[PDB]
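In what follows, a structure is listed as structure tokens, so that the remarks can point back to it.
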Amino acid sequence: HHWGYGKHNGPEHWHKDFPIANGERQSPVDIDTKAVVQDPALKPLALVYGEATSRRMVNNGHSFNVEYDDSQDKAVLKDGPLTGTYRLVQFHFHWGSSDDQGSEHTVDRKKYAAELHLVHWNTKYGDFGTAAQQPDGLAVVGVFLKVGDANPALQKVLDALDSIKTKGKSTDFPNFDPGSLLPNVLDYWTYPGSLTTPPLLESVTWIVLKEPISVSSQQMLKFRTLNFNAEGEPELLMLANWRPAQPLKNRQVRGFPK
Ligand SMILES: NS(=O)(=O)c1ccc(C(=O)NCCc2c[nH]cn2)cc1
Ligand SMILES: [Cu+2]
Ligand SMILES: [Cu+2]
Ligand SMILES: [Zn+2]
């Protein structure tokens, strides 16, 4: 295992291990709001999260994931720019080493403190792995975290990080409503893109919410207490885990409702 966000395993080298890193539909991107297109085909997002079943929270050595039961249509994403039904499988975050950076997507070059990704897969394909390899296979909802007021829903997530300090550790994490980390308005930008970590597959319909959720500066310190390493290995603090904006190339960013 030789990718990460460090000195010798960073994003700048990922193309040597995953050549699609230099492909035509890479994520994240900068969203130039003056260039955003209005498409009357776009629908409001339908995030049907009422019966979501969270299972566990896991340190995977690059971020932490809250895992959801996706054996059935329990928490799904429909409409927006999508055709068909996409099940929620997990959420996770990216953040930076200080509050002025950390988001993967940027807005007119502005960076937020962190970014939440709610990951969904197209039930057309039977399983998450099959879906991750198709152009219409995945949908990720991105939500910016803007430094400001402390976020009590987020605090419930942060209260668990002491149990999962090192890579491979996990903890029971039941009855977490992923809807509690959404903003009040669901206006969005959308473009076709990729996973932002290896294997960087070009299977993601991106849905970036325009409105951020809040996070305190104190809360941001807590993300940075996690470890990239496994227990027993030299400590590597998870200070930053964001990929920088990649070239837009041919692509169009569309906005809803404009
Ligand atoms: N940051 S993000 O673009 O939202 C994102 C979302 C999901 C994944 C992911 O699932 N990674 C493992 C893929 C895999 C290995 N084996 C089967 N699937 C990576 C990045
Ligand atoms: Cu490498
Ligand atoms: Cu790593
Ligand atoms: Zn992500």
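Here Swiss-Prot sets the residue numbers for chain A, with the shown residues being 3-260 in order.
Even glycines carry a Cβ here, placed using N, Cα and C.
Under the heading domain 'Alpha-carbonic anhydrase', Swiss-Prot lists 3-259, citing sequence analysis as support.
DSSP classifies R57 (variant position) as strand under the three-state reduction. Residues near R57 (variant position) in space but far in sequence (CB under 8 A, at least 6 apart, same chain), listed by position: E69, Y70, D71, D174, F175, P176. Record note (Swiss-Prot), natural variant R57 to Q: In one of the major forms. The unchanged residue is displayed.
Here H64 (active site, proton donor/acceptor) comes close to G6, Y7, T199, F230, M240, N243: these same-chain residues lie at least six apart in sequence, with C-beta atoms under 8 angstroms from its C-beta. Secondary structure from DSSP puts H64 (active site, proton donor/acceptor) in coil. Marked as active site, proton donor/acceptor by Swiss-Prot: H64.
As annotated by Swiss-Prot, Zn(2+) binding site applies to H94, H96, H119. Under DSSP, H96 (Zn(2+) binding site) is assigned to a strand (E or B) in the three-state scheme.
Neighbours of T198 (substrate binding site), defined as other CB atoms within 10 A of its CB across all chains, total 24. What Swiss-Prot lists as substrate binding site is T198, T199, and the listing cites similarity to another entry.
Considering only the binding-site residues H94, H119, the Cβ with the fewest other Cβ atoms within 10 Å is that of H94. Over all protein chains present, the Cβ of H96 (Zn(2+) binding site) has 26 other Cβ atoms lying within 10 Å. Filtering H64, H119, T198 by Cβ distance to ligand 4 (under 6 A) retains the following recorded positions: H119, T198.
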